[PDB]
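To keep things clear, I will list the structure first and then write my remarks on it.
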Amino acid sequence: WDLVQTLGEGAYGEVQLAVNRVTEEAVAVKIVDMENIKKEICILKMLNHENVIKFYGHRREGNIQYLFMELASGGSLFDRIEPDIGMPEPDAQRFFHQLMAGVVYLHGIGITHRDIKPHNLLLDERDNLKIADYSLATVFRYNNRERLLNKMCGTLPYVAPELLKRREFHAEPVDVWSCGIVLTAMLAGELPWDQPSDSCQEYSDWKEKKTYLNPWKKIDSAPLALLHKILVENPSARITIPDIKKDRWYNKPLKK
Ligand SMILES: Cc1c(Nc2ncc3cc(Cl)c(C4CCN([C@]5(C)COC[C@@H]5O)CC4)cc3n2)cnn1[C@@H]1CC1(F)F
């Protein structure tokens, strides 16, 4: 293998582009220096879906670990969001459709990603969305028995409010919430708050239904009605993915 270009840096290591000078297989390799990556390497092998990054192999070199993965030539969804504008409504809808397909799959196999944000959603040559980075992905369901979460993790502008206010919380509603923040960012090129806390003014304005303020005023009435169901403070009264799949804007035919 031969390292060519850095594709992003994380908490433990860095992701590189490894093109073998014999097979020419352009793949992405997370080079992890130095228990937690045993669990990461595990979950990665259970992943077989078109909207989920493919885990190829894992060679070991004493301390320098390697993680071969599917390369997304198109880059990431973050690089496709124009600051303060976002992207077109038909483009945002097609990415949300693929985001839900990848999240439904993950949930069906008892896995929560725990850090859904534009930097973890990579686009291939045909612009298909793929969910990458399972360094925070944990098991929330094993043998048809759901386990609650207690560890706080993710990125503050994308985390659900229950994650900072409750000792234990369901995994799926947290993933639904972060998808709503992704859809907000695609339709308006802006994040609505630093974190959903009772100390954050922008979050309090949203709870008080002040949709005349940004970034809500840049979003159409159809997708905004979906965001009103996804960004609900109470995770029990918050829309589920099966009910998201029946929303007017989710099923609204779009082009140009
Ligand atoms: C071809 C390309 C990519 N492709 C790519 N492919 C696979 C990736 C896999 C992972 Cl895990 C990753 C990681 C994904 C997660 N991140 C973070 C930890 C998330 O936020 C902070 C890090 O960026 C690191 C790389 C990246 C991959 N990238 C990316 N850029 N570019 C070039 C610009 C361009 F499009 F021309």
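Swiss-Prot numbering applies to chain A: residues 9-42, 50-271, in that order.
Per the header of the entry, the method used was X-ray crystallography, 2.3 Å.
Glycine residues also receive a Cβ, built from the backbone N, Cα and C atoms like all the rest.
The active site, proton acceptor annotation in Swiss-Prot covers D130. Over all protein chains present, the Cβ of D130 (mutagenesis position) has 19 other Cβ atoms lying within 10 Å.
Swiss-Prot lists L15, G16, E17, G18, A19, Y20, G21, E22, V23, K38 with the feature ATP binding site, giving sequence analysis as the kind of evidence. Sequence-distant neighbours of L15 (ATP binding site) (same chain, 6+ residues apart, CB-CB distance under 8 A): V23, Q24, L25, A36.
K38 (mutagenesis position) has a Cβ environment of 24 other Cβ atoms inside 10 Å. Under DSSP, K38 (mutagenesis position) is assigned to a strand (E or B) in the three-state scheme. What Swiss-Prot notes for the published mutagenesis of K38 to R is this: Abolishes kinase activity.
What Swiss-Prot notes for the published mutagenesis of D130 to A is this: Abolishes kinase activity.
Sequence-distant neighbours of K132 (mutagenesis position) (same chain, 6+ residues apart, CB-CB distance under 8 A): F93, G169, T170, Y173, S193, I196, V197. Under its mutagenesis annotations, Swiss-Prot gives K132 to R the following note: Strong reduction of chromatin-associated CHK1 ubiquitination.
7 residues are missing from the deposited coordinates between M42 and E50, whose CA atoms sit 10 angstrom from each other. Taking the binding-site residues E17, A19, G21, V23 in turn, the residue surrounded by the fewest other Cβ atoms inside 10 Å of its Cβ turns out to be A19. Taking only the Cα positions, the spacing between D130 (mutagenesis position) and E17 (ATP binding site) is 15 angstrom. According to DSSP, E17 (ATP binding site) sits within a strand segment.
Here the C-alpha separation of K38 (mutagenesis position) and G21 (ATP binding site) works out to 7 Å.
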